[PDB]
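Take a look at the structure below.
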Amino acid sequence: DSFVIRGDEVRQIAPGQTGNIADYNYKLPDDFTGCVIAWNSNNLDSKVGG
Amino acid sequence: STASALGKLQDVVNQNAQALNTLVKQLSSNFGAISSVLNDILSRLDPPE
């Protein structure tokens, strides 16, 4: 499951986490097994005009 | 007239009552947790901790 997220909320992708996206868009199970990968996308997913 | 002649049965009854009473009393103990009542710690903290 892949998407793009704001920088300050990267810590919210974890079991038992509360925030803006944690309980409104994407919530992981408490017993989730697997891995999470986060990397930068400034050079491609950012525009000078926004 | 004279009392205290039936010590064995009274002792048995007292032992049973005391054991039940202390078993009930053990509920209020903390055991190192935040509180001795489940509802308070449920409504005060989210599940993960």
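All residue numbers given for chain B refer to Swiss-Prot; the residues shown span 940-988 in order.
According to its header, this structure was worked out by electron microscopy, 3.2 Å.
Heads up, the Cβ atoms here are built off N, Cα and C, so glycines get one too.
Listed in Swiss-Prot is the natural variant B:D950 to N, annotated as follows: In strain: Delta/B.1.617.2, Mu/B.1.621. Within 10 Å of the C-beta of B:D950 (variant position) we count 10 further C-beta atoms, all protein chains included.
Counted within 10 Å of its Cβ, the other Cβ atoms near B:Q954 (variant position) come to 10, all protein chains included. Under natural variants, Swiss-Prot gives B:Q954 to H with this note: In strain: Omicron/BA.1, Omicron/BA.2, Omicron/BA.2.12.1, Omicron/BA.2.75, Omicron/BA.4, Omicron/BA.5, Omicron/BQ.1.1, Omicron/XBB.1.5, Omicron/EG.5.1.
In the three-state DSSP scheme, B:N969 (variant position) is classed as coil. Non-local contacts of B:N969 (variant position) by the CB criterion (under 8 A, 6+ apart in sequence, same chain) comprise B:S975. Quoted from Swiss-Prot, the note on natural variant B:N969 to K is: In strain: Omicron/BA.1, Omicron/BA.2, Omicron/BA.2.12.1, Omicron/BA.2.75, Omicron/BA.4, Omicron/BA.5, Omicron/BQ.1.1, Omicron/XBB.1.5, Omicron/EG.5.1.
Annotation of the natural variant B:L981 to F in Swiss-Prot: In strain: Omicron/BA.1; the original residue is retained in the structure shown. Using a 10 Å radius centred on the Cβ of B:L981 (variant position) and all shown protein chains, the other Cβ atoms total 11.
Taking the Cβ of B:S982 (variant position) as centre and 10 Å as the limit, one finds 7 other Cβ atoms among all the protein chains shown. DSSP assigns B:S982 (variant position) to a helical segment in the three-state reduction. Swiss-Prot documents B:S982 to A as a naturally occurring variant and attaches the note In strain: Alpha/B.1.1.7.
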Inter-residue C-alpha distance, B:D950 (variant position) and B:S982 (variant position) (nearest angstrom): 44
DSSP-derived structure type at B:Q954 (variant position), helix or strand or else coil: helix
